[PDB]
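J.: One structure follows; several queries about it will come next.
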Amino acid sequence: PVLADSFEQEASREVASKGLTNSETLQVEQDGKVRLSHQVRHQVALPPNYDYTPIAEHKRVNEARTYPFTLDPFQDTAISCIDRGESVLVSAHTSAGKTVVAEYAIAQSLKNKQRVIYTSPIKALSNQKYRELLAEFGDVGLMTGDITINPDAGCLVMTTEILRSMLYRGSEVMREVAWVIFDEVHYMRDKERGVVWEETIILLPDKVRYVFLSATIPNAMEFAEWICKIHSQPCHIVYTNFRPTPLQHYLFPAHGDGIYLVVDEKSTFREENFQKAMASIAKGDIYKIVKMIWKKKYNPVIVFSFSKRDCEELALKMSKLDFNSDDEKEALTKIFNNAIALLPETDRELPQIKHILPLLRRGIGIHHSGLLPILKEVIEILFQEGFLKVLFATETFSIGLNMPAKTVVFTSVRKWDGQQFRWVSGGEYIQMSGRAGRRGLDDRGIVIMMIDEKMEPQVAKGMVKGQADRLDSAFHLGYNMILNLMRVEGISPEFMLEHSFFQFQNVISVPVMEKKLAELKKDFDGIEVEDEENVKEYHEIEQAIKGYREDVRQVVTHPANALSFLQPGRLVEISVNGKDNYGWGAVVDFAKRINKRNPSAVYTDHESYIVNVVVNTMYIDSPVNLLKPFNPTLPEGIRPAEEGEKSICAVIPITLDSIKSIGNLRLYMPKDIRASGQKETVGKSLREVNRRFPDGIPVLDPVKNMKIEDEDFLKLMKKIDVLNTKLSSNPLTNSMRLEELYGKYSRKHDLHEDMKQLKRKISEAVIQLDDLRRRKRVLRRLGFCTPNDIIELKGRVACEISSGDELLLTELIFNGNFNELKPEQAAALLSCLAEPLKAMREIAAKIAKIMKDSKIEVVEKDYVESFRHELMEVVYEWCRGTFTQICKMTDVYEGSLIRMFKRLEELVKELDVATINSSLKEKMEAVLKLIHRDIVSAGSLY
């Protein structure tokens, strides 16, 4: 395919505000308004020799849909693609200003008595768009699993999954369908729902036209080419950095009194205001800012926290304040109780609505991942109406609601993940902050970023003036899809892979690699070194030496030997993960690693113990306030200081792989921790000891000190002497150029091994094929036949898609006909004293030996513990019947229930797809009755 018709256009709007500062933010226009611009870029991907007319030159004859306001060029061009009948992709921020474009496509379809599909990811947003489209268009139709009404329609709204099935099933409506409109296309990078999007598209007919709707996305021109490649047709892209109601961006430093406009409505980076801000460098800070905003009247606020545990402590500490808005509570309680009575009664009690309602009263709440879907949409409507003024809410919203604005306040600048404490990304920042600002209802949206760490200009420039995450494919070959590939005709797995966006992105990367591997092949074949033959043998010998003593380190540093040493004060040589030398330090303590985020986790012998060390070589700006206990993942920003930087004393966690050597020395370690100078004094002792051994600290001899006398060990040391001989005995007896000719050849060798690894990434769809090949090799040993056609067992999967592992579950059926009180062991596969949990584990490892036999991933415990015993006895007791009792048996939020209830249940119950093991199909309808009625009519529409 071919790229053409590229152009940028400028556009500018008018709004004036001083906001949260002392001065007016922008140089003012006479009206009291402010002239602000935004750019809007377009290009098209065209098929070879396609007769194209430049979209700028186009004139629409017949306005399908007509609009009251002046359209924007980001809109106006998309609409001319649609009217040229040329697929178009639009990314802009969720002003949902995109809607204008969709509305046009629809109306254009129905004007032509054609049919057109509108897909969103989620059943709910299907209803919301449905109601919206219904009110404007009439013959609209809704297809969820949940709801399905007037399908004999011309405008059909369906979940993305619906469509997937329909393309796989009878391409039925499809025949009359002109345009398919994908909302929230950026969801395709999701590791989960992200394959649905890709698959679906891939399936679709080269003859249907597309309208893609995205949030802003860096490279989307890679997306259109793909469409232009696989549905052989023109695809336009339409991007804008437009912001519906401009944003302002403050840092609130944590000593906490002054507040600094850091990025403007341009976005001009207020560099000076910033460096002022960093200079003025944590519970109560938040209250100060909470009160401040209700007082400064930037009225409703989402206070983003990254954990559930934070949103709950911080929403209640502001439940002291706005217990007012209570002449408003003289109205609130009523639509809030439009609910609790709609409940089952026993499931209407409990610490559920308890608490909550003062916060409701006090114009406040929290935001789940733990509440109830109605508990949260009452809130969402409480937020819609602004009855709640501060919701202490979490990163993650229902994918994705509509939310009140004016005020967005990050409680932080960092995110955990077990545990990197890492900076918010460019991407994360745009989404979360994207919530501040309301159309018309706000002359500006406000972003306030509680910072608490010295942070470089280019770091924050990346975070506050960054871009959104790449759309990168999330495709991969799952079984219950391979089968469906196999069965229905015309459509090979091998056709899917070659057609995936994934293999596409990979296809583009290859000329990229080539240009550099060809750029590196000029440079390795550019460095020529004298007596290369003589240098080499010398270079290799020194490297063989390098490699053996590494083997030695691995022994010493091993927990069988090391641990018996290493008392507080032990001197240790730190090179963490091999790249961060922090030199000598002293042991504070150590501990068996306790991986809490993952129960069934396995660690190396070296990675299995965590060591605390005082080092004094720590870069001074390292946010050492961030590293957590016995968690040797050192946050980005925590580095050792290099030649000519300032240092400090810190206590860091390491693994035994971070240890370069154990000294034969112990200094004094205060058991009084790092308490008020205690770690600094040790810092002075390290300074002393490091000054007392400039050359180095005497290392413990493995043999004379550590009683290490393995036969295997000694032979290693012997090899070392053997080399050290041949090496010394080399005619680079101080060759006067030894450091010059080594350096010259080492660069040659470094570039050589690097040209190898880019020679490998290069040349290799041919990557995805193996899992395909290997999944069939697994599959044939089971349910598909050996010529790769679907047999019986591949009926006991292929139709599923909601598989809690479709193959361990298909295999337990044709084997284990249990009782009634014990088969709640589906908790073991769908949640992520008398036990039949060995029947799945004896069956798994065999299945997992196959997955090992067909050369896929791993059997060993990780496949066997892939199916979790953790909450196996909890969901087990629920099979015997209170809602309030079961919640006393462990520690999982009451929102984990309506998911896993509908996730352990929806696993047991879609077995639609036409009959039979009798004893199953009956004792299991019972299995479905003993849990549904305990929280009966799930029921949740709006």
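All positions are counted from 1 along the displayed chain.
Cβ coordinates are placed from backbone N, Cα and C, and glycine is handled just like the others.
Residues or ranges marked as domain 'Helicase ATP-binding' in Swiss-Prot (evidence: sequence analysis): 79-235. According to Swiss-Prot, the feature ATP binding site maps to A92, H93, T94, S95, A96, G97, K98, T99, an assignment based on sequence analysis. What Swiss-Prot lists as domain 'Helicase C-terminal' is 285-489, and the listing cites sequence analysis. In Swiss-Prot, the entry for mutagenesis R777 to E (Swiss-Prot position 887) states: Severe growth defect; when associated with 890-E-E-891. The structure shown retains the original residue.
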J.: Whole-number answer please: how many Å between the C-alpha atoms of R777 (mutagenesis position) and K98 (ATP binding site)?
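T.: Roughly 46 Å, rounded to the nearest whole number.
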J.: Which whole-number value in Å describes the separation of the CA atoms of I281 and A282, between which 29 residues are not modelled?
T.: 13
J.: What's the straight-line C-alpha distance in angstrom from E764 to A765, 2 residues unmodelled between?
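T.: With 2 residues absent from the model, the flanking Cα atoms are 8 Å apart.
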J.: If you skip the near sequence neighbours and keep only those at least six away, which residues in the chain come within under 8 angstroms of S95 (ATP binding site), Cβ to Cβ?
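T.: The answer is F242, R243, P244, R439.
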J.: Note the 16 unmodelled residues between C832 and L833, then tell me the distance between their CA atoms, whole Å.
T.: 21
J.: Would you please pick out, from the recorded positions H93, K98, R777, the one with the fewest other Cβ atoms within 10 Å of its Cβ?
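T.: Counting other Cβ atoms within 10 Å of each of the recorded positions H93, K98, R777 gives the minimum at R777.
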J.: Taking each of the binding-site residues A92, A96 in turn and counting other Cβ atoms within 10 Å of its Cβ, which one has the fewest?
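T.: Ranked by other Cβ atoms within 10 Å, the binding-site residues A92, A96 bottom out at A96.
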J.: Tell me whether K98 (ATP binding site) sits in a helix, a strand or coil according to DSSP.
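T.: Its secondary structure by DSSP: coil.
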J.: Around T99 (ATP binding site), how many other CB atoms lie within 10 A of its CB?
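T.: By my count, 15.
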